[PDB]
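Q: To start, I am sharing the structure in question, which I have written as structure tokens.
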Amino acid sequence: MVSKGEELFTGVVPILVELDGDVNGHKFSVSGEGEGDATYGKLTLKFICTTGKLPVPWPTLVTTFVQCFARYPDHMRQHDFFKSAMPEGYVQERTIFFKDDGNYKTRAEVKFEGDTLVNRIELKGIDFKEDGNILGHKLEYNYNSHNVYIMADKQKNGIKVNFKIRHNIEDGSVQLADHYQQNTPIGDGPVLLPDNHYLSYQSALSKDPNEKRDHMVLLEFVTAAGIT
Ligand SMILES: [Br-]
Ligand SMILES: [Br-]
Ligand SMILES: [Br-]
């Protein structure tokens, strides 16, 4: 049978993203809009820094900027925590450790407001080097493909997720960003607690040639795998 959570994603869903950030005291806000098509694991989003210039590189925020849009193969439907928490939603928390630099801590509430899927995020960054790769804007405007590893956390009625992002630095090297994540439902109802599996991501970053505000256009495809 098709669950209520699943049913909410069978078509194209509008997305709204709102982020308030503070990294080493540099405060900033970002809005984003677009749409998600979970049947195809497809996200199309555009983000605007509404406070002026973004004080960190856009690529460092890609992971923070709606895993309910992942394409789960039919045979893995019973492992889709994210959709099972809908419409009431889930809270996602991460710590992102930039190797040899600072860390971001994030908290996102992901839920429906009417027909719109909303990702409302608070991000706090501390201990960054003011001339490191982040605050010194040394990262390339591009993005690699990665796997994200998911396991159940029964004791929390949620999941634990971990993965490593490698950001290309302008000198040809790599800035590693080690991600630790937990998700917990907002409601009190049952969710799907998955067996171990992963999501496979590919991401493309671009610019809107008519946009004069500081911004990022993101095209992302996400597919669940690892159980067959
Ligand atoms: Br950038
Ligand atoms: Br998050
Ligand atoms: Br790219």
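Easy rule for this one: first residue shown is 1, then count along the chain.
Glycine residues also receive a Cβ, built from the backbone N, Cα and C atoms like all the rest.
Experimental mutagenesis is annotated in Swiss-Prot for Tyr143 to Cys (Swiss-Prot position 145), with the remark: In mut1.9; shifts fluorescence lifetime from 3.03 to 2.74 ns. Among the mutagenesis results in Swiss-Prot, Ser145 to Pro (Swiss-Prot position 147) has the note: Increases fluorescence at warmer temperatures such as 37 degrees Celsius. The residue drawn here is the original one. As a published mutagenesis entry, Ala204 to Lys (Swiss-Prot position 206) appears in Swiss-Prot alongside the note: Abolishes the tendency to dimerize and leads to monomeric fluorescent proteins. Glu220 to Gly (Swiss-Prot position 222) appears in Swiss-Prot as a published mutagenesis result, with the remark: Suppresses the 399 nm excitation peak, leaving only the longer wavelength peak at 475 nm.
Help me picture these features in the structure, burial and contacts included.
A: Every protein chain shown contributes to the tally, and the Cβ of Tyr143 (mutagenesis position) ends up with 22 other Cβ atoms within 10 Å.
In the shown protein chains, 9 other C-beta atoms lie within 10 A of the C-beta of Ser145 (mutagenesis position). According to DSSP, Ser145 (mutagenesis position) is assigned to coil rather than to any helix or strand.
Sequence-distant contacts of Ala204 (mutagenesis position), defined by Cβ-Cβ distance under 8 angstroms and a gap of at least six in the same chain, are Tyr143, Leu218, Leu219, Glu220.
The DSSP secondary structure for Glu220 (mutagenesis position) is strand. There are 20 other CB atoms within 10 A of the CB of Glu220 (mutagenesis position), with all protein chains counted.
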